[PDB]
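Okay, structure first, notes after.
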Amino acid sequence: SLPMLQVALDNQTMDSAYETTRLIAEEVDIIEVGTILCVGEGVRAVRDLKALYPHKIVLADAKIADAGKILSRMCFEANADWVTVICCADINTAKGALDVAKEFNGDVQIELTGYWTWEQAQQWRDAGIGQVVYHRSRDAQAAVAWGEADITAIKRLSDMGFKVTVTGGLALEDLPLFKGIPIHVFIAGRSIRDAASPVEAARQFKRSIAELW
Amino acid sequence: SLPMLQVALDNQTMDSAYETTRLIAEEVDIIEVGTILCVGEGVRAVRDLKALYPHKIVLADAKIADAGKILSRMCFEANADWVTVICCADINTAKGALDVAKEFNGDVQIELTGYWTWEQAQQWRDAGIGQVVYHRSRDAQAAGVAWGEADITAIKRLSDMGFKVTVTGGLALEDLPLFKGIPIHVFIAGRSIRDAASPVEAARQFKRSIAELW
Ligand SMILES: O=P(O)(O)OC[C@H](O)[C@@H](O)[C@H](O)CO
Ligand SMILES: O=P(O)(O)OC[C@H](O)[C@@H](O)[C@H](O)CO
Ligand SMILES: [Mg+2]
Ligand SMILES: [Mg+2]
């Protein structure tokens, strides 16, 4: 269907996250427990947010790097729908997290950061991974803009059969760049949370997506 | 010169962690808040363990992959001494985490796993990173992956470049002699201490073996 909209809750405490969710939870498709929230509060954040918003997809952005079975199970026992595994994890970390995900009718996304290869991407498909997150680092961005090499990479991932998420300092005005590509999800963190009107911001994203797709 | 001993608290809740620390806090050098504990309990795990053991080095194994300043600050505000940044992070993620660390009289380690390069290593040294963790994955280890000459070569090369090298990942007592003659900074044991019949004796055995081999 259309690209879904995800809000990143990169907040240090639950109450800070709820300042955002109370404005926009019904304005989005996916609620992300950001890595910062995972580290701030632990998996209770996942459990609490799914209990509040059981009708939304809850993504635990844990960036699992090792111990795939243990960490995925902790997230899925807390009622996560989706979890993230970082691309530099061993392939068996990804496989282990996926095996657990399937027990809970959930899913695993590979977070694509810095160096990764097309040979790895094929490893992920062969393993039954069907989601990747094309994830521009904020620390790179604080220093890196979007460009054709990103678009080229995103199309190639999509062609390989991944459902592709696009994220990393995304702004409303960025959306037209990805026109024509079957983007699975766009994530907005700061550009929703920190807007003068978070509700207006989310609605602008959904409006633009509807228009472009 | 003796390699130090670090216990990894890869426990899901604080009370499970404390079943281990109440036995071995004074039998090891470094208390690691494992990644699994960080995700289970959040950064309160760091604050609480440092409050219990303020004389010990407390390492938060957060495996920071992005937002290096924000995540490091959270750990350091929680009274961490050291924090980990994964090697596939942007170099500015590591730099940002180091800048914060320096505000708090702390330090950052790069976790070395999977693919990385000697160019990266020079980058880390150039940024002022003085510690790396030679970090074997338990999921590869579960697939049957063992310590060999490639590991020794790499560890000696990282040491020569000026890093203090930590060795970890399913470390067993019988693995130590493989590293004899290398100036290892720290050996981490998680499961081989926590899950022993006597965690105290397991820690003590690691310490005696290290004292003999070095
Ligand atoms: O739009 P933002 O603020 O960059 O947030 C979305 C990012 O995907 C963020 O969640 C990232 O995963 C931080 O590491
Ligand atoms: O000795 P173990 O059980 O392998 O634990 C130590 C590891 O370094 C562990 O903490 C690793 O970081 C988990 O990702
Ligand atoms: Mg995120
Ligand atoms: Mg660890």
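Using the numbering of Swiss-Prot, the residues shown for chain A are 2-144, 146-215, in order.
In case you wondered, yes, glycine gets a Cβ from its N, Cα and C as well.
For reference, Swiss-Prot has these:
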- A:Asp11, A:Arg192: substrate binding site (BINDING)
- A:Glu33 to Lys: Loss of activity (MUTAGEN)
- A:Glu33, A:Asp62: Mg(2+) binding site (BINDING)
- A:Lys64 to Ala: 16% of wild-type activity (MUTAGEN)
- A:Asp67 to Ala: 5% of wild-type activity (MUTAGEN)
- A:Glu112 to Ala: 0.5% of wild-type activity (MUTAGEN)
- A:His136 to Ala: 5% of wild-type activity (MUTAGEN)
- A:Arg139 to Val: 17% of wild-type activity (MUTAGEN)
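Here the features listed in Swiss-Prot are painted onto the structure.
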residue  : record                 : Cβ contacts under 8 Å, 6 or more apart
A:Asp11  : substrate binding site : A:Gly35, A:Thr36, A:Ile37, A:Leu38, A:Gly191, A:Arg192, A:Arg195
A:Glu33  : mutagenesis position   : A:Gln7, A:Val8, A:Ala9, A:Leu10, A:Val59, A:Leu60, A:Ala61, A:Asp62, A:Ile189, A:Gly191
A:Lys64  : mutagenesis position   : A:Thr36, A:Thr85, A:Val86, A:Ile87, A:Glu112
A:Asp67  : mutagenesis position   : A:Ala90, A:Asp91, A:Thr94
A:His136 : mutagenesis position   : A:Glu112, A:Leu113, A:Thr114, A:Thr169, A:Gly170
A:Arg139 : mutagenesis position   : A:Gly170, A:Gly171
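Considering other CB atoms within 10 Å as the measure, the emptiest surroundings among the recorded positions A:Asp62, A:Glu112, A:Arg192 are those of A:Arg192. Checking the recorded positions A:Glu33, A:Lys64, A:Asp67, A:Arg139, A:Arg192 against chain B with a Cβ-Cβ cut-off under 8 Å leaves A:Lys64, A:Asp67, A:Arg139. A Cβ distance below 6 Å to any atom of ligand 1 is met, among the recorded positions A:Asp11, A:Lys64, A:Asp67, A:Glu112, A:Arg192, by A:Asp11, A:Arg192. Only A:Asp67, of the recorded positions A:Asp11, A:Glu33, A:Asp67, place a Cβ under 6 Å from an atom of ligand 2. Filtering A:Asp62, A:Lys64, A:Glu112, A:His136, A:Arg139, A:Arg192 by Cβ distance to ligand 3 (under 6 A) retains the following recorded positions: A:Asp62.
Under the DSSP three-state reduction, A:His136 (mutagenesis position) is assigned to strand. Under the three-state DSSP scheme, A:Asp11 (substrate binding site) falls in the coil class.
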